[PDB]
2 protein chains.
Amino acid sequence: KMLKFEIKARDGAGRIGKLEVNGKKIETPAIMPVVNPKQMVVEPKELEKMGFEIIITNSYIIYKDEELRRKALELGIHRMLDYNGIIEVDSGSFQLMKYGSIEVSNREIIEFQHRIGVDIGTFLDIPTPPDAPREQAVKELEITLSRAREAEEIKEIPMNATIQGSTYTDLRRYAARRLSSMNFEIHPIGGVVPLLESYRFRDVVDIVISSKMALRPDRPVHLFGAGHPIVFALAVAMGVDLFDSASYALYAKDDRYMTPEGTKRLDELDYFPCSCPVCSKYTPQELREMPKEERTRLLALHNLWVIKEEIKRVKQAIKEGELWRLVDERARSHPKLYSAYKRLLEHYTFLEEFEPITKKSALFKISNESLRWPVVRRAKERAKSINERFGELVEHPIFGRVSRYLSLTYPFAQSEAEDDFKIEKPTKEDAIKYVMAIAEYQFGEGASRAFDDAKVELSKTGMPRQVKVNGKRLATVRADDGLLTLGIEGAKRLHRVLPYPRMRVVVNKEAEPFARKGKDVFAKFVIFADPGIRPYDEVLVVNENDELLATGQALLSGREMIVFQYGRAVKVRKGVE
Amino acid sequence: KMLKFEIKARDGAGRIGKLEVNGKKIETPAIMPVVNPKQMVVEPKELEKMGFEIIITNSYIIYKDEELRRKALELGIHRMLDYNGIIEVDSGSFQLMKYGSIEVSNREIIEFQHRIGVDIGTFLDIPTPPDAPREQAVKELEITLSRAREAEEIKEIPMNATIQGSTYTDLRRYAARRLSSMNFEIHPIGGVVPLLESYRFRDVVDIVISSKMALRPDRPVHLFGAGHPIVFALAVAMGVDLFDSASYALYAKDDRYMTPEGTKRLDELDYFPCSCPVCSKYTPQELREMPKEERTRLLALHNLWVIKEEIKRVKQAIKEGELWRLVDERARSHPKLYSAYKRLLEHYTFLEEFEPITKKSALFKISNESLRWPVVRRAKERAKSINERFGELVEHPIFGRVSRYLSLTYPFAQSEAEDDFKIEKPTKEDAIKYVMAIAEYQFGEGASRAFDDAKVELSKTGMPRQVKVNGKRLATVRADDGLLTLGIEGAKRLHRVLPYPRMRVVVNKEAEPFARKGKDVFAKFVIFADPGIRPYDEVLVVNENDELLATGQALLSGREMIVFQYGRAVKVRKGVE
Ligand SMILES: Nc1nc2[nH]cnc2c(=O)[nH]1
Ligand SMILES: [Mg+2]
Ligand SMILES: [Mg+2]
Ligand SMILES: [Zn+2]
Ligand SMILES: [Zn+2]
């Protein structure tokens, strides 16, 4: 294990992760600028100063140039580029996609990558073009897989194992499942460059989702060639963690200027809709008259700033549970991106497994699409049975109508549309009915039976809070989302009222003592867990004998908990000890 | 004539304008930072260095303070504030909002503003709150207008005549009519601060449109209190040319960070979604540790950069003919903004009057609301008749079905949605049918009768270009928009086929010679024009006797050509004499 990856925060199918490679730590989503070893528009040391702690170069281009190879073998790529962050390197597969044949063998560049002290390498995977004869897509993929097995045998460093299969979702699934069973640390998704250039974002969505579906969750995903800000928000919402960009430099040499919404020709710019170091002091009409070398430099820097800025924007949105809103905003950039956005939302089943149970932000109805967001479709179905049971429905701008008993609970209460939703507070005789409704809603069918005989306390306002029964607190309704926070007593009740494995996270014999003491539960110790658990659900920490050890909040889905070996699986609230 | 205002470019009902006062020019849309004479987070000279060439201060406050009072009379605000740009001042009406009455008379402040060398003054209009009872909306408006009448009498400086009818569109209309008929140079729209602070943007749209409907198009409109980047694109699209902001500073004082999509609390920021001098330099945490004063300063500056940046973004979009696409993107920032955006599109009649006829940018189907854009509804309606005659209905992504004869013309041809639309090139036999369908579509019913007996000469590609008869070239189908550019001969024919005033722009007797000569028609010399004329339409430059003087392209709407006293109204292609 030379590569460690763990989730720190999440939204949609996206996540902010901590990625460690042989001692170097980087936060994802992240973009690695592509550096041309022959003509570096922006010096690696300057990229590093700008905050780019990971970059990529062409080991093949280096290998072929006598001078470059000599220096790379003499000082290592790090000293050669005078860069200290993570240096990822490509294999020359891109030259393969352009010329068909390359003058170096898979084993050869791999060994070369090792010789120059590369942080992360890549083998000669074949980038089958889109809409290619299924025959070619298969023949090429098998070679890719063969070259992969070879790389798995000789690699001594972290390496990229790229998924191919052209535009055939079944080949994608196959590639993903196969490379997922091999010893590799990162899984790029290739062959998409031509799609991105053509703005065929819908096809990329299909390729990306089919790949993510078959890929094991705990490994970072890299979208090869997605180096333009316009796709960041969407790609990250699908679960992409890494991006690489050469366009920042190539566009600059073409007097092309990037924007989160697309690209513009410098000669069509009357104003700079940006405030970066470059745009804050210069002007379109000035830049246009500068020496090309200078014009290229300033554009490159600008492009890098906008790319860096989008990433930060995306991470900040994930942090506040607003990614979908941002994605919705960026979808209006281009008709094709809008097409791709609608398509992504059709994949409710894939998206639903990762969609957090509760978010910081309120549900915003800002378009027709938002009514199709994962959280909306989930709350709809989960409320159906709660309505035909508790009745007393009220009107809701977004969900139409929902029982007054869920009106204080996310996302019904925690949402906003064109018109405002009037939440109906409980009564002294009503309270418990709410707690029961929430339980049945948050924990599933039967959960109320753990609270029936309880007494709900009300705050200075008519809001439900502390839930008690013949003593100790069973749980508490949160003010922030109207969801229940389990106390050890309430956890015990749920445990006996709900059959195994509902709400369970089964831990290591070794992990048992810690959970009992209330320490947090770490993924590597989770041997099994309820497949229904969603990020942020209340959870029952248990041993194999299903004995309650503690209660806490999930940070991963049931499945992820099993698969993941790094990061916390559960944030424990209280233990049995 | 103490204020000149010219339209330099436009889109939607918005416009980029040239505003001159005291020989000081400024480009609009423009936002004026509100400056507090007592406390200044950022100082006028700094604001001037940042590029804010217009600001606003509270003359009443300056008045009520001995210190400022002396220095003001003594030095005159310009030197007092060490600012050399346009300085606008407010009456003290703001204090009226929160105090209901002040210790100064309409006449007193007005004369005081005159004494301190103010570039633009304001009288004591009463900012009636959003949903006041009708008797109050009415009472205060009459009081406002009496002060308007007094101000018009003694005025010796350009002044803001604020439209003030609360939330009664009929009162706004009246209020606008009256002030328009009076001698003032700028028209703010007031009583909206309470609405903006409550994100009640839909109500602001209704108030603005009802005001704009009754305002003289040639005068600048100012949305009083609209100082957050969130409403700019929307507001500009409604024809608002000026904004003032106090928020950039006040928000900073409460560690609130501005964004084109809204507002963020500093203690809730993990990353800065911006590249400005501040954000590209510091991190959220680095900011939180600084002393309150430094924090307030840096945040205030950041807010100013966001403001400045959105404006440049809005102006760039107008120049590109993509304002609506931006409004749409921005509509996704908040449910209340989305509600307002949809409402704005309900006001088709108002918007269509100012909406240009042809654009450089292609029509993008990026949302549901995209289908309700002015250009789309206009195209649908107009084409109905063409589809009824020339038939040959071909499929279209946005309009569904449309006669093939218009498939070469804007906005049908370039249009792009989830799937591209393929154009139908003419046959040497259908050629004429196209020129006729286009004419009927571009010039209105009957227009075709001016081209029936003509031959359409196709180019290197099966595209129609020059239209000739007997040897004289009537017009020529443009390659870019598929719209006809008239030739003096085509002009003549249309002149007799279409009943006055269709396509007519009537000029002075003094302008008659130039027009005949071929010179461009300036607005001030236009006495009357076809209400149906839209920006960029082909127009018939005629004299009062309806005698053809020349042909050209409109740069304003017919209604605008009449009221406007500055700028060109028609770019003449060719005179007659
Ligand atoms: N290895 C590799 N590099 C790429 N660069 C762009 N696309 C690809 C791809 O599919 N694979
Ligand atoms: Mg595990
Ligand atoms: Mg005129
Ligand atoms: Zn920039
Ligand atoms: Zn900033």
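Using the numbering of Swiss-Prot, the residues shown for chain A are 6-582, in order.
Backbone N, Cα and C atoms are what each Cβ position is placed from, and that goes for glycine too.
Pulled from Swiss-Prot:
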MUTAGEN   A:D95 to A  Abolishes the transferase activity
ACT_SITE  A:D95  active site, nucleophile
MUTAGEN   A:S96 to A  Weak decrease in transferase activity
BINDING   A:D130, A:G196  substrate binding site
BINDING   A:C279, A:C281, A:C284  Zn(2+) binding site
DOMAIN    A:507-582  domain 'PUA'
Intermolecular Cβ proximity, recorded positions A:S96, A:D130, A:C279, A:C281 versus chain B, under 8 Å: A:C279, A:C281
Sparsest Cβ surroundings (other CB atoms within 10 Å) among the recorded positions A:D95, A:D130: A:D95
Where the C-beta lies under 6 angstroms from ligand 1, the matching binding-site residues among A:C279, A:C281, A:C284: none
Neighbouring recorded positions, C-alpha within 10 angstroms of A:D130 (substrate binding site) - of A:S96, A:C279, A:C281, A:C284: A:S96
Rounded Cα-Cα span from A:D95 (mutagenesis position) to A:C279 (Zn(2+) binding site), Å: 32
Tally of DSSP helical, extended and coil residues in the domain 'PUA' (A:507-582): 15 helix, 30 strand, 31 coil
A:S96 (mutagenesis position): secondary structure state under DSSP, collapsed to three categories: coil
In three-state DSSP terms, the structure that A:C279 (Zn(2+) binding site) belongs to: coil
A:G196 (substrate binding site) and A:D95 (mutagenesis position), Cα-Cα, nearest whole angstrom: 14
Residue among binding-site residues A:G196, A:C281, A:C284 with Cα closest to the Cα of A:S96 (mutagenesis position): A:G196
Coarse DSSP state, helix versus strand versus coil, of A:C284 (Zn(2+) binding site): coil
Contacting recorded positions, sequence order - A:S96, A:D130, A:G196, A:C281 vs ligand 4, Cβ under 6 Å: A:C281
Whole-number Å value for how far A:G196 (substrate binding site) lies from A:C281 (Zn(2+) binding site) (Cα to Cα): 33
Close in space, distant in sequence - A:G196 (substrate binding site), Cβ under 8 Å, 6 or more apart: A:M102, A:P132, A:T133, A:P134, A:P135, A:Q169, A:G170, A:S171, A:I212, A:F229
Neighbouring C-beta atoms (10 Å sphere around the C-beta of A:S96 (mutagenesis position)): 28
